[PDB]
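One structure below.
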Amino acid sequence: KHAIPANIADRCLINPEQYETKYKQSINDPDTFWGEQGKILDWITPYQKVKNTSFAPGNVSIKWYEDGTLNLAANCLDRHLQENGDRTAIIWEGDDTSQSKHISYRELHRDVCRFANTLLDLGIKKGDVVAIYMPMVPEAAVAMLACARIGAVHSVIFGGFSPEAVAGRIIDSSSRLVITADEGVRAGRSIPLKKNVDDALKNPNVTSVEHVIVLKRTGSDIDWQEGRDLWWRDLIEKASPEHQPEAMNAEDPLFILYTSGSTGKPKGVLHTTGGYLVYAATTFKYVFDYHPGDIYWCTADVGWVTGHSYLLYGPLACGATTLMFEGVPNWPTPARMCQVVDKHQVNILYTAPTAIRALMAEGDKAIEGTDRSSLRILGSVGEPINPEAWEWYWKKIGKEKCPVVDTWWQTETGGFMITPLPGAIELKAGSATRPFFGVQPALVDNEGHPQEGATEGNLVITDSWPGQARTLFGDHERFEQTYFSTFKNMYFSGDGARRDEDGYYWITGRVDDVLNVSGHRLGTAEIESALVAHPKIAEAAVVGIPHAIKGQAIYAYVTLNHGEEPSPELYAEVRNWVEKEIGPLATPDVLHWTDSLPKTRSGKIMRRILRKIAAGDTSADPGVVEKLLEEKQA
Ligand SMILES: CCCOP(=O)(O)OC[C@H]1O[C@@H](n2cnc3c(N)ncnc32)[C@H](O)[C@@H]1O
């Protein structure tokens, strides 16, 4: 156990007693609790209703603050202007540290109004989907907030997706517009963003895209399509800086994020406005102990939900200064992350176990010539953190003075679900600890029976909370199928967890067929598809194996079409194929050439033995197992 340090005790917004009192009210009386807590936002017309939700088959319906109206952008910008207009809303640090920016709330608001008008002039309307395929530059934020201001529904696509992966997202969502940049700048190198867009839009099934707006980030030679392609600067300069935000309903859709699942291709996890923003704002405030003047840095990409809730929306609703970093924590040197901390006097740092492990492998090279004294709070997200990593992070980065908040949540959950509160809860290395206000977790066996006491099982949430995803885009029936059918009347997270004698949770990872690779959520089925699309590949089974930096690696058992021979040319080729289908993020670390896939007489693939064998673990046609072991050895 780590005791709460005096300095945090002295300033904390929530102490142990307040966590107990608030947690208990949040469950016993959600309506008074979230009715009061909803006031963290400005409302145009006030809500009367608060909680109005159901996990019942086939009547899954999630509504929060439903008769209320509000604007996300007014809450994240306009309302801070009068008294804090001059406050820095975003600190931008470039890949190249010679390049930085302090954007004030007033500056940010002005550009958001301009871009809101640019979108409106382009014919974009409330409800339209807007694809954003951007690097980590302040214009992505501007684009996201402008979509929100006018009630367009934005769909941010992570910069590292391949042209094929971008096309799929645009096709599913029917995006009317793509907003991108000429190139991205990362670790001295360029991502060819706009080129990738070009390639995407050549897909014949892409039919909805009217225009591409392009930010001139590097000024590289790019192909231009006259009429379709527009420059960011050209358009924004033309636009009025004046814009009045109209009222959106609490349940007006806000964004879609394509998210990997146990079966099929990624689906558009849908979030609405009111409950989402309230949940984002509240979790940020309390979990990071946010006080005016705290300089906050979340290291997550804007193309993931952590970048949505905890780089942008939570921070800006609360009036915080939030830092956006264009680069990677270990470039030019492993000390970079701490140089950024030092340079911008970061007080709250929130990052990924994959990063921590990466800096850890380098030792004191990660902290060398740095100070780190400005830091008060650390945070970790996206994957289980091993105690040793947690210890190194606490000791080396936080100098043994900083609570570490290990925040468990998901894209589908909008905000933090199980998390320490730095002034309320005593820490255990590797534990996400206790549930947040409004959150009712439970552990059930594979049959659905609640497990009591210290125990493990399938992690479910037994009632709704405000930040919960409301649906899957254009497919509410699959939303129910996916999350509310395995354990009736419950939200199934897809994770396993254990609870200890203290009521602390230890999240042990996906129990479905979803991987965590360098903190990216990937379905095994989608990699298998990408593999099988290759004209030389008959059959593939993909499993995860432990990995000291990535957490899990992708290990692919591959069966070639009859008459095909493996080679070293083919190994790299197949890898490059998956990188083309999805992105570098999905490239398999290992390709296991085999004709010995273990199938039931019924045709089922024995995926448990594959998993065990792939992990260096040595104890219809039974003799395939033995052939698989030899092949592994070789
Ligand atoms: C939260 C931002 C990432 O959102 P995604 O929707 O991409 O991933 C959610 C999944 O990431 C893992 N995960 C996330 N945080 C933790 C965590 N703190 N501990 C263990 N596993 C975690 C859990 O397996 C979960 O089902």
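All chain A residue numbers match Swiss-Prot; in order, they span 6-624, 633-647.
How was it done? The header gives X-ray crystallography, 2.4 Å.
Every residue, even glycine, has its Cβ placed from backbone N, Cα and C.
Residues annotated as ATP binding site in Swiss-Prot: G387, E388, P389, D411, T412, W413, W414, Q415, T416, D500, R515, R526. Sequence-distant contacts (6 or more apart, same chain, Cβ under 8 Å) of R515 (ATP binding site) comprise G499, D500, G501, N521.
Taken from Swiss-Prot, the feature Mg(2+) binding site covers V537, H539, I542. For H539 (Mg(2+) binding site), the same-chain residues lying six or more positions away in sequence with a CB closer than 8 A to its CB are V579, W582.
Recorded in Swiss-Prot as a mutagenesis result, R194 to E carries the remark: Results in a 2-fold reduction in the catalytic efficiency for both ATP and CoA. 2-fold increase in the affinity for ATP and 2-fold reduction for CoA. Annotation note: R194 (mutagenesis position) sits in a strand segment as assigned by DSSP.
The mutagenesis experiment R194 to A is recorded by Swiss-Prot, whose note states: Results in a 2-fold reduction in the catalytic efficiency for both ATP and CoA. 2-fold increase in the affinity for ATP and 3-fold reduction for CoA. Using a 10 Å Cβ-Cβ cutoff, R194 (mutagenesis position) registers 10 neighbours.
DSSP assigns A357 (mutagenesis position) to coil in the three-state reduction, outside any helix or strand. Counting Cβ atoms from all protein chains shown, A357 (mutagenesis position) has 24 others lying within 10 Å of its own Cβ. While the structure shown retains the original residue, Swiss-Prot records the mutagenesis experiment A357 to V with this note: Results in a 2-fold reduction in the catalytic efficiency for both ATP and CoA. 3-fold increase in the affinity for ATP and 3-fold reduction for CoA.
One entry in Swiss-Prot concerns the mutagenesis experiment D517 to G. Its note says: Results in a 2-fold reduction in the catalytic efficiency for both ATP and CoA. 2-fold increase in the affinity for ATP and 10-fold reduction for CoA. Applying an 8 A CB threshold to same-chain residues 6+ apart, the list for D517 (mutagenesis position) reads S267, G499.
Here the residue is the original one, but Swiss-Prot notes a mutagenesis experiment at this spot, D517 to P: Results in a 2-fold reduction in the catalytic efficiency for both ATP and CoA. 3-fold reduction in the affinity for ATP and 4.5-fold reduction for CoA.
A mutagenesis experiment is reported in Swiss-Prot for this position, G524 to S, and the note states: Results in a 2-fold reduction in the catalytic efficiency for both ATP and CoA. Almost the same affinity as the wild-type for ATP, but 9-fold reduction in the affinity for CoA. According to DSSP, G524 (mutagenesis position) is assigned to coil rather than to any helix or strand.
All protein chains shown were included, and the count of other CB atoms within 10 Å of the CB of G524 (mutagenesis position) stands at 19. The mutagenesis experiment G524 to L is recorded by Swiss-Prot, whose note states: No acetyl-coenzyme A synthetase activity.
Residues near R526 (mutagenesis position) in space but far in sequence (CB under 8 A, at least 6 apart, same chain), listed by position: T264, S265, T416, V519, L520. One mutagenesis experiment catalogued in Swiss-Prot, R526 to A, is accompanied by this note: Results in a 2-fold reduction in the catalytic efficiency for both ATP and CoA. 3-fold increase in the affinity for ATP and 4-fold reduction for CoA.
Quoted from Swiss-Prot, the note attached to the mutagenesis of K609 to A states: No acetyl-coenzyme A synthetase activity. Cβ neighbours of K609 (mutagenesis position) (same chain, under 8 Å, six or more residues apart in sequence): none.
A simple Cβ count within 10 Å picks out one of the binding-site residues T412, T416 as the most packed, and that one is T412. Around the Cβ of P389 (ATP binding site), the same chain contributes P358, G435, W511, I512, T513, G514, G556, each under 8 angstroms and 6 or more positions distant in sequence. Of all the binding-site residues listed (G387, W414, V537), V537 has the fewest other CB atoms within 10 A of its CB. Within 10 Å of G387 (ATP binding site), counting CA to CA, the recorded positions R194, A357, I542 contribute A357. Reduced to three states, the DSSP call for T416 (ATP binding site) is helix. Highlighted in sequence order, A535, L536, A538, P540, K541, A543, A545, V563, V579, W582 have their Cβ within 8 Å of the centre of the Cβ atoms of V537, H539, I542, the residues recorded for Mg(2+), and are not part of that set. Once the 8 unmodelled residues between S624 and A633 are set aside, the endpoints remain 19 angstrom apart, Cα to Cα.
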